[PDB]
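Report on the following structure.
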Amino acid sequence: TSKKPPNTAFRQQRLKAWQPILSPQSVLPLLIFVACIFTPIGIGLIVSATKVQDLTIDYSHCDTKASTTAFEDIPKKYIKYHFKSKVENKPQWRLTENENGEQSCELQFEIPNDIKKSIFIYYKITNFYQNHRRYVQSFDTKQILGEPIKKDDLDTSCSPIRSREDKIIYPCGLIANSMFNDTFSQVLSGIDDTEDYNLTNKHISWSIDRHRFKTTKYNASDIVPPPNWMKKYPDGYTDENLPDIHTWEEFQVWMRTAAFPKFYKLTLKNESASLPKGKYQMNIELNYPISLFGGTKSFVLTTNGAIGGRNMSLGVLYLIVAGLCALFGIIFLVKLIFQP
Amino acid sequence: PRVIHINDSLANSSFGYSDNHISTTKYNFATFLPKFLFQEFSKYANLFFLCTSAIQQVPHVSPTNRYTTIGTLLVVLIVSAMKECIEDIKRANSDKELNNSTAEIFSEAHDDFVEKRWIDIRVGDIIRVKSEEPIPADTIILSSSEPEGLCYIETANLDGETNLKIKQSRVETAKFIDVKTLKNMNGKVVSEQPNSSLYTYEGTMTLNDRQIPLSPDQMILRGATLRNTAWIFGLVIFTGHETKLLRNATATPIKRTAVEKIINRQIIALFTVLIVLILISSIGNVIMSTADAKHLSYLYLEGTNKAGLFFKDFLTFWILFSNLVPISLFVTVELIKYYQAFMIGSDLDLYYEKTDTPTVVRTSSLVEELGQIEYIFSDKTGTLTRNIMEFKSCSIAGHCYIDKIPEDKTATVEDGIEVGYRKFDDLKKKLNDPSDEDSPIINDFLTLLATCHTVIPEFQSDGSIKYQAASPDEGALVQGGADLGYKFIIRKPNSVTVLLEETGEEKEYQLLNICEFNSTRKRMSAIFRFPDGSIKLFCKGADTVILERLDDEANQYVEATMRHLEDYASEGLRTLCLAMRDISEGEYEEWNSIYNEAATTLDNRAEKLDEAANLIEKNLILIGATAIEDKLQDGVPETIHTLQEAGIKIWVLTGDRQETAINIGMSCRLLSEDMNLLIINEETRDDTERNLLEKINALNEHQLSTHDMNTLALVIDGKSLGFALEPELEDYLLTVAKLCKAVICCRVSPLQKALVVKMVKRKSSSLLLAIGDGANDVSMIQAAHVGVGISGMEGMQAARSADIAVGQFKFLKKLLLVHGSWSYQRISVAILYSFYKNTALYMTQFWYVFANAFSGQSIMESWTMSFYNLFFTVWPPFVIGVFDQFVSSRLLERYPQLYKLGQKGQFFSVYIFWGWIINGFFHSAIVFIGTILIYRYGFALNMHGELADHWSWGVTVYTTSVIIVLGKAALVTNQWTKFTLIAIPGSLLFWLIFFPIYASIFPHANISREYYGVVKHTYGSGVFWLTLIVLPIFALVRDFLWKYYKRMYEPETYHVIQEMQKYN
Ligand SMILES: CCCCC/C=C\C/C=C\C/C=C\C/C=C\CCCC(=O)O[C@H](COC(=O)CCCCCCCCCCCCCCCCC)COP(=O)(O)O[C@@H]1[C@H](O)[C@@H](O)[C@H](OP(=O)(O)O)[C@@H](O)[C@H]1O
Ligand SMILES: *[C@@H]1O[C@H](CO)[C@@H](O[C@@H]2O[C@H](CO)[C@@H](O[C@@H]3O[C@H](CO)[C@@H](O)[C@H](O[C@@H]4O[C@H](CO)[C@@H](O)[C@H](O)[C@@H]4O)[C@@H]3O)[C@H](O)[C@H]2NC(C)=O)[C@H](O)[C@H]1NC(C)=O
Ligand SMILES: *[C@@H]1O[C@H](CO)[C@@H](O[C@@H]2O[C@H](CO)[C@@H](O[C@@H]3O[C@H](CO)[C@@H](O)[C@H](O[C@@H]4O[C@H](CO)[C@@H](O)[C@H](O)[C@@H]4O)[C@@H]3O)[C@H](O)[C@H]2NC(C)=O)[C@H](O)[C@H]1NC(C)=O
Ligand SMILES: *[C@@H]1O[C@H](CO)[C@@H](O[C@@H]2O[C@H](CO)[C@@H](O)[C@H](O)[C@H]2NC(C)=O)[C@H](O)[C@H]1NC(C)=O
Ligand SMILES: [Mg+2]
């Protein structure tokens, strides 16, 4: 038996195997068991998404629709609010102009209940293609780290925003050039006997973004701001004009690009104390025009949940599978009796 | 004319004739490149990635590397090259076993025969091949150890004929007996050209002074074998691939399967799906970046033209969507088919322990063609028969005798005349006592077995005498007389001595004259002189010739033997009738002059001698009849019957004569006794038409019954088949061949064995298998879809040239029913799963073009997408393709009707292929739409107000698309071994531990830098472990509820056999 193959279980294709069958003793107790565990998770994740209470004010078209002299009422389509109570006074805006052409929208909403959990402030941008293939990679990851990268040693993903007049644009590319620059005021100013509610601007971004984004190492003689930054930095950069992107949390939040054309970006939060009920005001200076992208910039005042907001779409999907498996556990049971 | 000098190896080398090597390799060093590339670039996916990599070479298409597709295209071309180099080395090793065999060649300098190798033989050498070793080349015999110069070759490899051929030397050259006098002969041999007509040679050997003629009576071909002669002297005239038999054999051709032909039609299905999705995204890009050019100024788009932009993103959406066609499929179709052929040749039920040869699959690319076999084109001698004859039955004095009586008719029914079976012991008991009537007839029978023949006996040192018979039936008659008691011993000239073990005394018989065997006579007559001084005539021959020449008034048992000739032919045994008569000297003294009448006519001998002998066989007394069986191999009738239950039509193509092919078919039950054979034996072109027309007129004349189809058979001569394969009569022959249950072709040439198999695959869309042994059916094996050879015996030139080489014929049952139908369901399901799982990931790249303004941005990092078809979804195709048994081995052989699942094509077509894509489109839409609703604004997290970005969401798309395509495989599999439990749930557990290791170590090394905070924001989030639960179960609830409804309320025929397997 020199050339005879071995008599083992592997070579003779007789391995210890188990054969599943889809008997009604196995499939039908599975669908009843799936339905009785996907309903406590389905109702448990809809209650957690109902418990989130927020407020959204679309402050686009504050430039033309609002009143300069007095607080007038915001239309029905711009407000979307969810609260444990009812509101009595619907939200109001006002336009306020300063000494040189700089308007600030003054939203004046009402919070009908003490929101005992942590408050976060976002801005919702719609119809902004943060996930474009030309847009997602258009920066330079070495300038973010802080080292003085030279002009031809710089990245080529900055396709038109690489260098201006043979000088190095320091925040390079498209993601930094198109940064959102409506400055939300850092306090919810209380009106008529309610106290002010202070918000903070620190620890907004990811913790890996606060470690990678470091202060730059060029002196300002070599560099120049991006084209849409010239109104903020006229006459180029100086040594005291230089922005450190290590402490600039709004730069790190915007550069973390989003997946979808409707996205939030965190701007302000307070996690120490709760805001009591009352009439509040948020001053928003309007630098970023919506004609650039063609969507609706908005002001969102949210709370967090276990799934992170008022989104029913996870607890509903736990109820569709619990409804489908408990429907076909009935269709296949009346066929088991009346059609054997 | 091939002018061949006799005694100078430098002179014939100036002609530059062929060498002696025989290579059955597919490639060599001179054509490995234009032949391996042709069989790789006839697959349509390898043509697709060649024009995908040619699109990555124009400059500004896609920021992924220019050498990421053509790098993997060389990787899939290296793996498929090393497999076809591994197999072609194994074919070259088996050719080294033939060219390195020993062959004694003459030397002019040494003046004696030197031992050398087969490959050293040149045209013109004088060789000396010994007793029972095969002939090295096409040699003309010069001398032999026999006195006149004759020898006996066996041509069971170049034909199917079982008798021995009388090859004699010329008497003008048989005087060169001694090895020392071989140097003094000079001259040339004007030979013919290489042919393939075996029985015809024409040459002219001129010796020192004048020419001698040549003829096929002194032509010995390469596939022959010397027998019953000590040595011969031959002159090699054709060698290597220039012989008569191996001239039309070629290298192993490219053989594409029917599964592989469907994949080239599933690629075209997938390619016109591909052109649609590229055309949608490239029209939607040129519409959106023109109509919304005022709301996309933050991207700083160039906006060259509408034509130049459309022709640019037509290629960037080609490169993004090129991963629908998997490149990892065509390595795991070559490695599964190579690892299936290793498991076929590792089975002990296909191992032949007697000659120690296991089955080998030399061509691993055809292991799924064994699952759908419509026809089997067998061979007879060596394939179906053992080439061993044996004396089986005798019937004398109206009785009938065998040793091994079967219990179906052991009871002699005594229906008037005795019909039945009695033992050979009772034959000797009615021989011993003289009071019985049959005992003067029984010994007269039993001396005719041991004296009437022309066998030349020889003794050995052990004392066991070996008989040298020119025909194997006569040799079995002598051995049949020997174990009955009448042993045949020493034969001197003109007397025959017989040793009688009944009395113990050694007799002797004076042989007076024997008349030779003739196919026109089909008799053999032998007059003898006895110790009595009395003259008796012994005569053996067929029943159709001597039964006309009897005295029916003298003998009284003729009616019993003719019915005894009827049940012998119902078992396919070869028969001969035995007759005798006492004659006197006075008629013999004149009949000696009648023999001297034939001594006067040397000019006429075929006509004169034989009917001068028939002057004295005008009247005889019948002794009885004999029955010699041609032994079949083990399990031959049980696999002819079982393979016909599976719907496989079994043809038999042989080189034998017609009457012994019918006798074989009656014994393996290929032909029954209640069957209507349609014999077509014609000699002209139009009489083959007229015979074919009247058969096919008389078949549609009557309504075909459901049992009249199974009582119809066809028998073709090799001369009628040479006319019926012409393009005019090609269809009448094929329409009658489709009606009859079994076809038998006789006297068929080695090329006509191939022209039949070519004629069936041209006209029918069916798959054909050809099994044979010997080099007369190498062309039959190379022209079939699967070619099986018989190994373990000498002259195994068909076991080398084949794709599969088995031990014996009965291994064709398990190789087709069990290992074929497994290896069709395995490769068809593992291919459709590999097309599916590439769709269920790379279609989320298409539903994303509506949410990123038709830019083509990917949602996973390109390193992690490359790990999909390399790490986490490679093993569930391998376990399905190598270890999946959809129905057991003992139930595949109990129900041969389950072979019609693969035979129709019920597991692999384009229509089943569309359901694995539409399930892949459906599964990808659940992943996409399920995750853009959960990750609504990036606001699915609970970590201090921080959000989920692009890359923290595309990990949720990637991971959920892994649990689905691994959850689909866990419904597809039929059995769960330990190798399944590490492939389906061990690839998921591989990815869940690979990702917090990869994304925490590799971004620090500037590799996939997108993953900096992804592990904290995917794995640390509670919404990731909730999207991973419900979203697979959403997508796999339709595949699970249809699997229950299909097997319970609408089952196929194998779903019931699987339930028999589980519960019985
Ligand atoms: C864009 C260009 C492309 C255009 C292409 C269009 C058309 C193609 C042209 C012709 C198609 C031709 C025919 C298609 C029609 C039918 C396909 C043939 C039917 C077919 O065998 O396949 C089936 C797929 O079942 C669906 O059908 C799958 C049902 C799910 C379909 C749901 C519809 C999906 C639509 C896409 C959604 C997109 C939404 C858009 C979202 C946009 C987002 C912005 C196969 O799975 P199967 O579970 O039954 O397999 C069974 C069964 O699982 C098993 O128990 C049995 O074996 P065993 O017992 O031994 O194990 C055995 O019976 C086995 O076959
Ligand atoms: C989340 O919760 C609170 C939001 O209302 C906020 O704490 C309240 O706001 C301030 C911040 O501490 C407190 O008012 C000041 O308290 C300090 C304590 O000594 C006083 O010095 C200070 O007096 C004056 O403040 C002027 C500015 O308003 C300044 O110009 C003067 O020089 C002088 O210092 C105020 O009286 C208030 O009592 C806090 N209330 C409660 C209930 O905590 C949290 O800081 C906030 N957390 C965040 C944003 O991280
Ligand atoms: C907040 O963010 C806003 C959007 O990112 C930004 O608005 C853009 O600001 C830039 C610069 O102020 C505007 O660009 C101007 O374009 C006009 C054409 O209409 C030009 O006259 C001018 O470019 C000039 O370029 C010359 C060379 O060709 C050169 O002599 C000068 O350097 C000069 O820059 C302006 O640059 C742009 O139109 C604004 N709108 C949009 C929709 O992009 C706000 O400025 C920014 N505000 C703050 C306070 O940060
Ligand atoms: C808490 O809120 C108060 C109310 O706005 C902040 O007080 C302001 O501080 C700025 C800084 O100079 C002054 O210009 C304003 O006039 C102050 N407002 C009032 C009403 O006094 C205070 O700074 C906040 N606390 C922190 C730590 O920022
Ligand atoms: Mg044969």
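The residues of chain B that appear here are 182-1245 by Swiss-Prot count, in order.
Backbone N, Cα and C define each Cβ position, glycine as well.
These come from Swiss-Prot:
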- B:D560: active site, 4-aspartylphosphate intermediate (ACT_SITE)
- B:560-562, B:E655, B:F698, B:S700, B:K703, B:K721, B:755-756, B:835-837, B:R928, B:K934, B:957-958: ATP binding site (BINDING)
- B:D560, B:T562, B:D954, B:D958: Mg(2+) binding site (BINDING)
- B:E342 to Q: Loss of activity. Does not appear to reduce interaction with CDC50. Sensitive to cold (MUTAGEN)
- B:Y380 to F: Increases ATPase activity (MUTAGEN)
- B:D473 to K: Sensitive to papuamide B (phosphatidylserine-binding cytotoxin); the effect is suppressed when associated with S-445 (MUTAGEN)
- B:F511 to L: Sensitive to duramycin (phosphatidylethanolamine-binding cytotoxin). Decreases ATPase activity (MUTAGEN)
- B:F511 to Y or L: Sensitive to papuamide B (phosphatidylserine-binding cytotoxin) (MUTAGEN)
- B:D560 to N: Loss of activity. Sensitive to cinnamycin (phosphatidylethanolamine-binding cytotoxin) (MUTAGEN)
- B:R1228 to A: Abolishes ATPase activity and leads to cold sensitivity (MUTAGEN)
- B:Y1235 to A: Abolishes ATPase activity and leads to cold sensitivity (MUTAGEN)
- B:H1236 to A: Abolishes ATPase activity and leads to cold sensitivity (MUTAGEN)
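Overlay of Swiss-Prot annotations on the structure.
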{"residue": "B:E342", "record": "mutagenesis position", "DSSP class": "coil"}
{"residue": "B:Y380", "record": "mutagenesis position", "DSSP class": "coil"}
{"residue": "B:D473", "record": "mutagenesis position", "DSSP class": "coil"}
{"residue": "B:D560", "record": "mutagenesis position", "DSSP class": "coil"}
{"residue": "B:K703", "record": "ATP binding site", "DSSP class": "coil"}
{"residue": "B:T756", "record": "ATP binding site", "DSSP class": "strand"}
{"residue": "B:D958", "record": "Mg(2+) binding site", "DSSP class": "helix"}
{"residue": "B:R1228", "record": "mutagenesis position", "DSSP class": "helix"}
{"residue": "B:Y1235", "record": "mutagenesis position", "DSSP class": "helix"}
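Between the C-alpha atoms of B:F511 (mutagenesis position) and B:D958 (Mg(2+) binding site), the distance comes to 33 Å. Cβ neighbour density within 10 Å is lowest for B:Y380 among the mutagenesis positions B:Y380, B:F511, B:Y1235.
If you check the recorded positions B:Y380, B:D560, B:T562, B:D837, B:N957, B:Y1235 against B:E342 (mutagenesis position), the ones with a Cα inside 10 Å of its Cα are B:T562, B:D837. B:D954 (Mg(2+) binding site): 31 other CB atoms within 10 A of its CB, across all protein chains. Within 10 Å of the C-beta atom of B:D837 (ATP binding site) sit 23 other C-beta atoms, taking all shown protein chains into account.
Within its own chain, B:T562 (Mg(2+) binding site) has B:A337, B:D340, B:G341, B:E342, B:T343, B:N568, B:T835, B:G836, B:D837, B:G955 as residues 6 or more apart in sequence whose C-beta sits under 8 angstroms from its own. Surrounding the centroid of the Cβ atoms of B:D560, B:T562, B:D954, B:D958, where the record places Mg(2+), the chain contributes additional residues within 8 Å, namely B:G341, B:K561, B:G563, B:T564, B:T835, B:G836, B:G953, B:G955, B:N957, B:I971, B:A979.
Within the set of mutagenesis positions (B:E342, B:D560), the lowest number of other Cβ atoms found within 10 Å of a Cβ is recorded at B:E342. Counting other Cβ atoms within 10 Å of each Cβ, the recorded positions B:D473, B:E655, B:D958 show the lowest value at B:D473. Taking B:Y380, B:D560, B:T756, B:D954, B:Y1235 as the candidate recorded positions, the subset whose CB lies under 6 angstroms from any atom of ligand 2 is empty. Every protein chain shown contributes to the tally, and the Cβ of B:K703 (ATP binding site) ends up with 15 other Cβ atoms within 10 Å. Most Cβ neighbours within 10 Å among the mutagenesis positions B:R1228, B:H1236: this distinction goes to B:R1228. Distance between Cα atoms for B:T756 (ATP binding site) and B:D560 (mutagenesis position): 23 Å, as a whole number. Candidate binding-site residues: B:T756, B:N957. Fewest other C-beta atoms within 10 angstroms, B:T756. In sequence order, the recorded positions near chain A (CB to CB under 8 A) are B:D473, out of B:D473, B:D837, B:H1236.
Checking the recorded positions B:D473, B:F511, B:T562, B:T756, B:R1228, B:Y1235 against ligand 1, the ones whose Cβ sits under 6 Å from it are B:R1228.
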